[PDB]
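Enquirer: Input: one structure, supplied below.
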Amino acid sequence: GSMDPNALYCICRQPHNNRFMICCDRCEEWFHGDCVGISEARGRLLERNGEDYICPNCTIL
Ligand SMILES: [Zn+2]
Ligand SMILES: [Zn+2]
């Protein structure tokens, strides 16, 4: 549910207190723009338009 500071979600399993991160509605988790490929400018755009982003892990799973 609510993302925590000392939690893990991304495939690499790292804290969100490092680099940019994105929220996936598919699995309802968090990921890294670098790991998924999304750019800081791209992820920020989907947040403004309100487009439910889907990590590359779910799209192929
Ligand atoms: Zn990662
Ligand atoms: Zn996902």
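Sequential numbering from 1, following the chain as shown.
Method on record in the header is solution NMR.
Every residue, even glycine, has its Cβ placed from backbone N, Cα and C.
Quick paste from Swiss-Prot:
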MUTAGEN   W30 to T (Swiss-Prot position 291)  Abolishes binding to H3K4me3
Enquirer: Including all protein chains displayed, how many Cβ atoms other than that of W30 (mutagenesis position) lie within 10 Å of its Cβ?
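Expert: For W30 (mutagenesis position), the count of other Cβ atoms within 10 Å is 19.
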Enquirer: Where does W30 (mutagenesis position) sit by DSSP, helix, strand or coil?
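Expert: The residue in question, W30 (mutagenesis position), is strand (DSSP, three-state).
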